[PDB]
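Each remark here refers to the structure printed beneath this line.
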Amino acid sequence: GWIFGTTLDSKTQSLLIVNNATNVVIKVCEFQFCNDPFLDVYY
Amino acid sequence: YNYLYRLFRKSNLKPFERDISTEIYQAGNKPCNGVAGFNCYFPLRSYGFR
Ligand SMILES: *[C@@H]1O[C@H](CO)[C@@H](O)[C@H](O)[C@H]1NC(C)=O
Ligand SMILES: *[C@@H]1O[C@H](CO)[C@@H](O)[C@H](O)[C@H]1NC(C)=O
């Protein structure tokens, strides 16, 4: 997936595209994730 | 005073664009650092609607 935004923090809406094995979710939310993002392989 | 409008930092909005950020607007050289003082004020203003 990808993240799009100006500052990618809690002060600005950011667009997130996540393509896991079943579907694609696109969320436009202002939630701040950590820099150098990661996705867990196993639960 | 429920309805509010916006005053940006000489940045016109794009067509069909909406902002929600409520950071302190700066008009001078010094940073506001979250304090609304001289050349620093809250950009969201309320209508009268009387
Ligand atoms: C993929 O993401 C969707 C939405 O987040 C979720 O419903 C689904 O269970 C996920 N599938 C896997 C295999 O993680
Ligand atoms: C989008 O962000 C850039 C970088 O801060 C800015 O120069 C531009 O004016 C912004 N567009 C707006 C507020 O419509």
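Following Swiss-Prot, chain B residues are numbered 449-498, in order.
Even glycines carry a Cβ here, placed using N, Cα and C.
Around B:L452 (variant position), the same-chain residues six or more apart in sequence whose CB sits under 8 Å from its CB are B:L492, B:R493, B:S494, B:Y495, listed in sequence order. In the three-state DSSP reading, B:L452 (variant position) counts as strand. Swiss-Prot gives this note for the natural variant B:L452 to Q: In strain: Omicron/BA.2.12.1.
Here the residue is the original one, while Swiss-Prot reports the natural variant B:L452 to R with the comment In strain: Delta/B.1.617.2, Epsilon/B.1.427/B.1.429, Kappa/B.1.617.1, Lambda/C.37, 19B/501Y, Omicron/BA.4, Omicron/BA.5, Omicron/BQ.1.1; Contributes to cellular immunity evasion and increases infectivity.
Taking the Cβ of B:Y453 (variant position) as reference, residues of its chain lying under 8 Å away and at least six apart in sequence are, in sequence order, B:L492, B:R493, B:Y495. In Swiss-Prot, a natural variant is listed as B:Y453 to F, annotated with the note In strain: B.1.1.298.
One mutagenesis experiment catalogued in Swiss-Prot, B:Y453 to F, is accompanied by this note: Decreased HLA binding to NF9 epitope. Increased binding affinity to human ACE2.
For B:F456 (variant position), the same-chain residues lying six or more positions away in sequence with a CB closer than 8 A to its CB are B:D467, B:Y473, B:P491. Quoted from Swiss-Prot, the note attached to the natural variant B:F456 to L states: In strain: Omicron/EG.5.1.
For the recorded site, B:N460 (variant position), the DSSP three-state label reads coil. Long-range neighbours of B:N460 (variant position) (same chain, six or more residues apart, CB within less than 8 Å of its CB): none. For the natural variant B:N460 to K, Swiss-Prot gives this note: In strain: Omicron/BA.2.75, Omicron/BQ.1.1, Omicron/XBB.1.5, Omicron/EG.5.1. The structure shown keeps the original residue.
Counting only residues at least six positions away in the same chain, the Cβ atoms of B:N487, B:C488, B:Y489 sit under 8 Å from the Cβ of B:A475 (mutagenesis position). Listed in Swiss-Prot as a mutagenesis experiment, B:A475 to V is described as follows: Increased resistance to neutralizing antibodies.
If you take the C-beta of B:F486 (variant position) and look for same-chain residues 6 or more apart in sequence within under 8 angstroms, you find B:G476. Among the natural variants in Swiss-Prot is B:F486 to P, noted as: In strain: Omicron/XBB.1.5, Omicron/EG.5.1.
B:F490 (mutagenesis position) carries neither a helix nor a strand DSSP state and counts as coil. The Cβ of B:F490 (mutagenesis position) has B:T470, B:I472, B:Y473, B:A484 as same-chain neighbours under 8 Å, each 6 or more residues away in sequence. Here the residue is the original one, while Swiss-Prot reports the published mutagenesis B:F490 to L with the comment Increased resistance to neutralizing antibodies and human covalescent sera neutralization.
Swiss-Prot lists B:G496 to S among its natural variants, and the accompanying note reads: In strain: Omicron/BA.1. Secondary structure at B:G496 (variant position), taken from DSSP and collapsed to helix, strand or coil, is coil.
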Note to self: I want to verify one value. Collapsing DSSP to three states, which class is B:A475 (mutagenesis position)?
What the structure shows: coil
Next item on the list: Provide the number of Cβ atoms within 10 Å of the Cβ of B:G496 (variant position), excluding the reference atom itself.
Entry: 6
